[PDB]
Structures are given as structure tokens and as C-alpha cells.
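Step one of this worksheet: look at the structure below.
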Amino acid sequence: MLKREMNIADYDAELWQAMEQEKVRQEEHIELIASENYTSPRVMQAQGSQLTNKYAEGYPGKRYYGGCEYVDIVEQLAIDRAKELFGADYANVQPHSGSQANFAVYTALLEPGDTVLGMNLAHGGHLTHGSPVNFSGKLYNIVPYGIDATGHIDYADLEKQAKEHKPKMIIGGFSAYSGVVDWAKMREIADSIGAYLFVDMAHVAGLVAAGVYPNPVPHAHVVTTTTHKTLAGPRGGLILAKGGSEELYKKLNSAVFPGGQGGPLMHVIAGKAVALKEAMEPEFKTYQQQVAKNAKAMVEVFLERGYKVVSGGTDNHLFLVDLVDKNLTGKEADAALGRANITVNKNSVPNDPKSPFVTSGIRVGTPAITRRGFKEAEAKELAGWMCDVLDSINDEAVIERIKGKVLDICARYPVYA
Amino acid sequence: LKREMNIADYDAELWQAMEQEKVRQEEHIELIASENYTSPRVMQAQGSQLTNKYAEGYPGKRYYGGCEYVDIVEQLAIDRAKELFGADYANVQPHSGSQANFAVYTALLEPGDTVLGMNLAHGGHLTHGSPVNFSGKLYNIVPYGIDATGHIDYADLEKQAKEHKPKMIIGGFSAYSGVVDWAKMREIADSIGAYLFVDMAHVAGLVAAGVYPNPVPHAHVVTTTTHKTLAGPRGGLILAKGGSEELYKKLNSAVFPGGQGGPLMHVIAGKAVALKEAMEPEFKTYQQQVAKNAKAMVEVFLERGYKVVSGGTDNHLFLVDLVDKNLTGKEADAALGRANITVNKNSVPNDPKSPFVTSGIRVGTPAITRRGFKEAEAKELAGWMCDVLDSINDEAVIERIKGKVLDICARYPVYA
Ligand SMILES: Nc1nc2c(c(=O)[nH]1)N(C=O)[C@@H](CNc1ccc(C(=O)N[C@@H](CCC(=O)O)C(=O)O)cc1)CN2
Ligand SMILES: Nc1nc2c(c(=O)[nH]1)N(C=O)[C@@H](CNc1ccc(C(=O)N[C@@H](CCC(=O)O)C(=O)O)cc1)CN2
Ligand SMILES: Cc1ncc(COP(=O)(O)O)c(CNCC(=O)O)c1O
Ligand SMILES: Cc1ncc(COP(=O)(O)O)c(CNCC(=O)O)c1O
């Protein structure tokens, strides 16, 4: 018998103290990391449940272990809600993460060595979209594509590359692009050469769910997404598809298991189920709208203050600030802002003269501050403080003043009340 | 977002399914060798706010700001993993055992390299070479199994090693009840300059308690899950000892940015506390009971006339070959399930049936032991199992046994 009262506090002081400090840090810091958010206590409740004790390999109704009658219901709920929210007729909720979800797609549709057309990392693409240090770049033949001098995808050049290299798959999606991708146009290009159009909408899933950003589901053969970014759910992956054959769906299911994973995390999947339900609320829709609005408000300030915003603006939740002309590395800016309790992340920019760990820019996202209560007024004021720090990056007095101002606005907008 | 938000009043359907699973875990005797009951401390960590943090990279060398505290959490997990197993290297980021293994493969091998791994039907894991897994698809797998006696023949293993000259030899299993000679395998590996990779997922808890030989000092790399006999959260772990800085750098890179993205910090916090609990003296006596209970159950099965692969067990599990009884593992599994005895169908050496059907069942004692069962209860339970298997079509027999397990389950609650 394990007493339900056993806790970390009176048993592991070291670990507990670290956890409590992170809890406070989430309240005292303005999080502007585009890929982060604040999941609801409902999601955390699911993740802390006893579903963690169950091994449930296989799929609902067709498992490899006995006693899965109830976890089957849990997984089916996640599957059904994922389909209804995005308008898909197929969904796999078992991927442990976005990376695992993508790995499943690659291995289900391609053979090692096949040619793939994906967005280059510095230009906004994700590691799993072709980076040579990731499994994607190591196992497949990657042909990259980037953005214009205007900061947008040139579908004309994309078509040229597609026709010239004849890739077996074309990847649409990004980790740091602020524009709207024309999914239908990419599908056309893919069809012209008989390639698969794979769209990774991890970053914009929440926006797509609210109708604030074009849904790729009806244009791509396969779609993947994480459940922890703009979707504001638990950390995990998800695979979606529409209008595919039963064979295609069977391959996708097999690629996830027993192809690339073992037992799924049922407690996390329960979290996905409730998060997908919350994403159906009307308030979730107005939330995503504020997210997009706040991102625009912040861009205005940055431009007025004389900073280079890649693509000149944003149509989603994020934007990149190119610091090359300011003679600053993303690493420096990140550290300086951090001292003012403003947390962002250094980020490569198109044609970045520095390596990924250093970079010449920072990425800014509004999902967290918006979920926290911020609106345009607060977002604009915040962008101003950021520029004040960047202007006098070496003035300790400036950083101190800003820090006090953020600790202040943070106290008025608690994350978890 | 208000702290008072919860699932019960907002999502009745999900909550109802969760509550039923909660009750099921109390009313069922779980004998699935790979399952256990993690402590409320681990669940508490997994339900924390650490789930909100992106922390790619390693402590002190992250790709995002604001990782001062999650860094402490991960370092705690790393340090305790090293001390518990006597390793000088540990990676706590793998999302699972499969991801941990994938990292090892990609760090040490090139697609197409030859690998010597234990065949699935004979006790090996999917990631040890199965053709339906990434391991069998990306690499050239040469399999090895067990004797007619049910044990690994190191003489045959050495022959295969010398003949195929594999770049890596995998030691480890998902359904083998014996003791593997790690040192002997290292010798074989050295004779051909191959890497000895040991996946100790199933016996990690036993190894931690000293009840089973530790492979860490013999293998070049070791992996394990944290949710089986180690009784922690679901996740993977990589360990090593005496390797070079270069080897360790490769392993770290293989995990990230090689095969994963952001780690699950809330789960890692769970790993940290679970590893601390595994250091308790009571944990050691617990693993001992686990081994003892497994033996007590095997005796009964043999007396009752059932075939136990390998004729016995030296760990927490054992396989029951049902070929001679004209039963499929799928049938036995379903019958036992109706009596609230949960096991899992399992392939057996030279199984005439496919993996979804099988001709056997695997039995493990970690769960019932963690629940309070001792030899007496374990023996009585094995008896009930045989009663069901004997009269697999007698609903009256199944009903009587069911009443009995519900009865004993009430005396040994899992969580209170
Ligand atoms: N465009 C873009 N931004 C993003 C991501 C991405 O995938 N794409 N990330 C998505 O999570 C995070 C950054 N993750 C990265 C992690 C490792 C490497 C990398 O290339 N590392 C090499 C070289 C490092 C060095 O500079 O010394 C390596 O580890 O060998 C790059 C980005 C956040 N920003
Ligand atoms: N020896 C052993 N036992 C184990 C495992 C293992 O890896 N090895 N598992 C570790 O988790 C679970 C069983 N998992 C398995 C999952 C899929 C297949 C498999 O080969 N499936 C093929 C064919 C299925 C069929 O029979 O129709 C497939 O999916 O195509 C086998 C075992 C439990 N028992
Ligand atoms: C487009 C995209 N795809 C997949 C992933 C992988 O997810 P996991 O971290 O759960 O593996 C990410 C994560 N990107 C993190 C960031 O942009 O900061 C992503 O941005
Ligand atoms: C030896 C071994 N290795 C790796 C894994 C992979 O773990 P994940 O399920 O977390 O990916 C397992 C799981 N085996 C489950 C079972 O034996 O029933 C295993 O037994």
C-alpha cells in the first residue's frame, strides 16, 4: 500500500525547492518564447494521474496487454476530439512529441535516402525539416528552400526546385516564420511531380483551431503538430490526415508503433483529450485572436524603435528580430533581457553569420503573455521595455529599472490564480 | 487560468474513464511483467508546472532562457542515476526505452551496419532487431536465441560474432527469465572489436538492489526504462562507465538534437524522485520479495503441469508455453482477464502463432509484490491461474476465482 499522502516536500527537499522556484519563476517572468504557453490545471491533473501505470501498446480495441478497457476510452476521446477540432478523418494521439510524430511520417512514407524538400533552419524551418544534425538530415537527401529578400516564401522558386530535384516529399511548416503559408499552392506543386505534401503545423495549431490561420489539413496528405505550443496542451505529438486511403493510415499507425515507439504515455494522452476539448471553447477562439493582435502590436513598436523584424511583420503569434546591424548576438540579447525578467530565446535568422548556439537574433511569441491576460496596451508597453534594454544593453541601471516594471506588471497578471 | 479548474466538472466523460481505471488498478491482480505502481511522489512531479518549460540542450548549455531551475532538476536526476548504478555518465532525457535505444543505435552505428541481437520470440525486445521496428529496418540484424534448455548459448553466440563480425552486440531482453553473463558478452565483443550494448530495462530495479548482475561495468553503453522494476515514471535513461568524452558527446548529441526535441521536465523531475526512492533500504527488500515471489509462482505452475520456458526464473518474470495445452496466449489472456487476473499474451521460443495471437503468456511479480503479496499469496494466486487455465471454458470456475481475487485485492490496496 502506497499512502496517497506521500509527497515530494517532506521526502526530497532538494527537488522540491527547485520545483517551487520554477513555480515562482513562471509568475515573475514575462515568457516570450514562441513555443511555450501555460497549460491548464486540468491538463496537469491528467498528467499526474494513475494512467501512468498502464502499458497499452497497440490501438484501442487491438492492444498487446490485458486490462486496457478504460485507457481505450481515454485514447478514443483524444482521437475523436482531434478529428473534430481540425476536420480530419484520421488522427494518431500516441506520438511522444513533435519530433517523434515527424519521425513516424518520414518512416511511413519514405525510404532511407529519398529526396525531401524542406525549409532550411536559419530561414525558419525546424530541426526535423532537414537539419544535418537531426535524424531527418542524416537519413534522407535534403534539398532546402528558404525565403525572399522580402522575407517570404517564393513559391515560384519552390516550384523550380521541386521540378528539378523531383523530391518524394515536400515539407511545409516552420519554427520561426511569421507569414501565412499557402498550403493549397504547395499541394499543387507537390501534385505536379507526384510528391507527398507533409505539413508540420506545430506552431500554428492553436491559431488554426480558432480559424485565425489557414488549416492545412484539407491540402496536405499528412499533418503533424505538437499539443503544447499555441494549442496550449500537454507536451506531445499528434498526427492528422484527411482523405487518405486505409493503407496510408495503416502505415502511419505502424510507423508510430511498433515502428518508432513502444508504450504510449496514457496519462499524457488523457491530457491531450481534455486540452482538445478546451480548444473547442468560444473563449479559446477570442484568445487566439488576441494572440495574433498582440504580436502585431509588438512588431509596430520594434519597427518604430528602429529594429529589423524579419519579413517586416507578422501574421501569426511570432516574429524574429534581426540584430546583425546592431552588432549584437542573440545570445547577448537573450541574457540581457533575462536579467530584466524578460525571457525569450536566441534564434538564428536568415543568412545568420553566427552558429545556432550564438545566433544574431531573438524570436518573440505572444501566446504566453496573452494567455496571461495581456492585451495590445500591455504588449506595446512590453515591447518598449525590451527595446530600452536592447538600446542600453550594458547599462545595469536600465536593466534594473525594467526588471522592477516587469515584476510589477507580473504581479497584476498572475499566471495561475 | 484559476487553480480550481479540474476535470471532474468540466469533462465528465474523461473523468469517468479515469476513475474506472483507478478502480480497475485496485480490483485487478496485475501480472504484466513490465508494469508496476509508481509512488504518489512520482505522480506529483508529473502533474507539476515543469510541463510548461522548453529546455532543449543540457544543464548550463540550453537553447532557451529561464532554465536555471529545471537545470537543477535535471542535474539531480543525472547525479542520482550515476550513483545508483555506478556510472560516470547518464542521460535522463530519453522519452522512453525505445527512444533511449534509438539514440544508442544512431550514436554508434551507420545505417546498414551489422548488429547481433536477441530474437523477439526467444525473449528479445522489438528494438533489438524486429523487422517491423526501426532497428530491423535500418540495420542488418543477425539474431540469436536460446537453447533447448531455454538459456543463452554463449558458445553459439561467439561463433555468430566471429562469423558475422557485427559492429554491435545487444544484450538484454523483454521475456527471458535467466541471468545474462554480461562479462562473458563483453569478452565476445572485445574479441571482434564490437560494442556491447546492454538494454536492462526489465531488470533495472533488481540491479539497483543488487539482486541481479549489474551490466554497467561490462557494457560500453547501457539503457533502461524507469517504469518497470525501477518503479518510476514512464521514460528512458542512458548510462555508461569508463567511456571517452567523445563517446559521451555522441550519446548526448544522438538524444538531442539527433532524435528528440524538447525534454519532458515534469517527467524528469519524476525520474529524480524515483531514483532517490530506489536508494531506500526498503527498496532492496522489495526487489528480493519480487524475485522470491516469482520463484514461488513457478513451482506451482510446474506442479500443475505447465511448461515454464527455461524451467524456472532468476528474475521477476517467466513465460508459460501453452502449445501442448492447445491454447493461444490470446485465449488464456482473455480468460484470466475475466477473473480479474491481468497478464499479457506473449510469444514463446518457436511459437507457431503470430505476435498478436501467440502460444504463451508472460507473468511478472513486480506489481503484486509492490502491493504487499508474499510467497504465500503468490503461490495461492498461481493456483487460481492454473484453475482457470484448466477449465478455460467453465464460466463457473472463472466466476469463483474472480470472487477470490476481488477478495484478496481488497486486503492489499494499491493506493490509500
Ligand atoms: N528556425 C528555428 N528556430 C528554432 C528551432 C528550430 O528547429 N528552428 N528550435 C526548435 O526546437 C530551437 C533551436 N534549436 C536548435 C538546436 C540545435 C541546433 C543546432 O544546429 N546545433 C548544432 C550546432 C550548435 C552550435 O552552434 O555550436 C549541433 O548541436 O551540433 C539548432 C537549433 C528554437 N529555435
Ligand atoms: N519477447 C517479447 N515480448 C514482448 C515484447 C517484446 O518486444 N518482446 N513487447 C514489448 O513491448 C510486448 C509485445 N509487443 C509486440 C508488438 C508488436 C509485435 C509485432 O511483431 N507485430 C507485427 C505483427 C503482428 C500480428 O501478429 O498480426 C506487426 O505489427 O506488424 C510483436 C510484439 C510484450 N511482450
Ligand atoms: C515545427 C516544429 N515541429 C516539431 C517540433 C518538435 O517538437 P518537440 O520539441 O516536442 O519534439 C517543433 C518544436 N519547436 C520548438 C521551438 O520552436 O522552440 C517545431 O517547432
Ligand atoms: C528490453 C526493453 N527495452 C525497451 C523497451 C521500450 O520501452 P518503452 O515502452 O517505454 O519504449 C522495453 C519495453 N517492453 C515492454 C514489455 O516488455 O512489455 C523493453 O522490454
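Here chain B follows Swiss-Prot for its numbers: 2-417, in order, are the residues you see.
Going by what the header records, the deposited coordinates were determined by X-ray crystallography, 2.4 Å.
Backbone N, Cα and C atoms are what each Cβ position is placed from, and that goes for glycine too.
Annotation comment: Swiss-Prot describes B:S35, B:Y65, B:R363 as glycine binding site, evidence class a large-scale study or a structure entry. Counting only residues at least six positions away in the same chain, the Cβ atoms of B:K54, B:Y55, B:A56, B:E57, B:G58 sit under 8 Å from the Cβ of B:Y65 (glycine binding site).
One entry in Swiss-Prot concerns the mutagenesis experiment B:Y55 to F. Its note says: 50 and 15-fold increase in the affinity for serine and tetrahydrofolate, respectively, and 4-fold decrease in the catalytic efficiency. Mapped onto three states, the DSSP output places B:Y55 (mutagenesis position) in coil.
Swiss-Prot lists B:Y55, B:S99, B:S175, B:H203, B:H228, B:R235, B:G263 with the feature pyridoxal 5'-phosphate binding site.
Sequence-distant neighbours of B:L121 ((6S)-5,6,7,8-tetrahydrofolate binding site): residues of the same chain at least 6 apart with a C-beta under 8 Å from its C-beta are B:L127, B:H129, B:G130, B:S131, B:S175, B:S348, B:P356. In this structure, B:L121 ((6S)-5,6,7,8-tetrahydrofolate binding site) belongs to neither helix nor strand by DSSP; it is coil. The (6S)-5,6,7,8-tetrahydrofolate binding site annotation in Swiss-Prot covers B:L121, B:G125, B:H126, B:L127, B:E246, B:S355, B:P356, B:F357.
Among the mutagenesis entries in Swiss-Prot is B:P214 to A, noted as: No significant difference in catalytic efficiency and affinity compared to the wild-type. Shown in sequence order, B:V180, B:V181, B:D182, B:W183, B:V208 are the residues of the chain, 6+ apart in sequence, with a C-beta less than 8 angstroms from the C-beta of B:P214 (mutagenesis position). Under DSSP, B:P214 (mutagenesis position) is assigned to coil, being neither helix nor strand in the three-state scheme.
Where Swiss-Prot documents B:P214 to G as a mutagenesis experiment, the accompanying text is: No significant difference in catalytic efficiency and affinity compared to the wild-type.
Record note (Swiss-Prot) on the mutagenesis of B:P216 to G: Important decrease in affinity and catalytic efficiency. Severely compromised in folding into a catalytically competent enzyme. The number of other Cβ atoms within 10 Å of the Cβ belonging to B:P216 (mutagenesis position), over all protein chains shown, comes to 28.
While the structure shown retains the original residue, Swiss-Prot records the mutagenesis experiment B:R235 to K with this note: 1500- and 20-fold increase in the affinity for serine and tetrahydrofolate, respectively, and 15-fold decrease in the catalytic efficiency. Within 10 Å of the C-beta of B:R235 (mutagenesis position) there are 31 other C-beta atoms, taking all protein chains into account.
Under the three-state DSSP scheme, B:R235 (mutagenesis position) falls in the coil class. Here Swiss-Prot notes a mutagenesis experiment, B:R235 to Q, with the remark: 900- and 17-fold increase in the affinity for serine and tetrahydrofolate, respectively, and 30-fold decrease in the catalytic efficiency.
Listed in Swiss-Prot is the mutagenesis experiment B:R235 to L, annotated as follows: 450- and 11-fold increase in the affinity for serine and tetrahydrofolate, respectively, and 60-fold decrease in the catalytic efficiency.
Under mutagenesis, Swiss-Prot gives B:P258 to G with this note: Important decrease in affinity and catalytic efficiency. Using a 10 Å radius centred on the Cβ of B:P258 (mutagenesis position) and all shown protein chains, the other Cβ atoms total 20.
There are 26 other CB atoms within 10 A of the CB of B:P264 (mutagenesis position), with all protein chains counted. A mutagenesis experiment is reported in Swiss-Prot for this position, B:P264 to G, and the note states: Important decrease in affinity and catalytic efficiency.
Around B:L276 (mutagenesis position), the C-beta neighbours below 8 angstroms that are at least 6 residues distant in the chain are B:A78, B:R81, B:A82, B:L85, B:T227, B:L231, B:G233. According to DSSP, B:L276 (mutagenesis position) is assigned to a helical segment. In Swiss-Prot, the entry for mutagenesis B:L276 to A states: Alteration of the dimer-monomer equilibrium accompanied by minor changes in the catalytic properties and whitout any significant change of tertiary structure. In the monomeric state; when associated with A-85. The structure shown retains the original residue.
Under DSSP, B:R363 (mutagenesis position) is assigned to a strand (E or B) in the three-state scheme. Record note (Swiss-Prot), mutagenesis B:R363 to A: It does not bind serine and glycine and shows no activity with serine as the substrate. The unchanged residue is displayed.
Where Swiss-Prot documents B:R363 to K as a mutagenesis experiment, the accompanying text is: Exhibits only 0.03% of the catalytic activity of the wild-type and a 15-fold reduction in affinity for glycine and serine. For B:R363 (mutagenesis position), the Cβ neighbour count at a 10 Å cut-off comes to 27, with all displayed protein chains included.
One mutagenesis experiment catalogued in Swiss-Prot, B:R372 to A, is accompanied by this note: No significant difference compared to the wild-type. Remark: B:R372 (mutagenesis position) has B:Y38, B:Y413, B:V415 as non-local neighbours, by Cβ distance under 8 Å and separation of at least 6 in sequence.
Cα to Cα, B:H203 (pyridoxal 5'-phosphate binding site) and B:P264 (mutagenesis position) are separated by 23 Å. Filtering B:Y65, B:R235, B:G263 by Cβ distance to ligand 3 (under 6 A) retains the following recorded positions: B:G263. Listed recorded positions (B:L121, B:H203, B:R235) with a CB under 8 Å from any chain A CB: B:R235. Comparing the Cα of B:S99 (pyridoxal 5'-phosphate binding site) with the Cα of every entry in B:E246, B:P258, B:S355, these being the recorded positions, the smallest distance points to B:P258.
Ranked by how many other Cβ atoms sit within 10 Å of their Cβ, the recorded positions B:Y55, B:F357 place B:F357 at the bottom. Secondary structure at B:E246 ((6S)-5,6,7,8-tetrahydrofolate binding site), taken from DSSP and collapsed to helix, strand or coil, is helix.
Neighbour count (other Cβ atoms within 10 Å of the Cβ, all protein chains): 17 for B:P356 ((6S)-5,6,7,8-tetrahydrofolate binding site). Closest to B:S355 ((6S)-5,6,7,8-tetrahydrofolate binding site) in space, going by CA atoms and restricting to the recorded positions B:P216, B:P258, B:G263, is B:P216.
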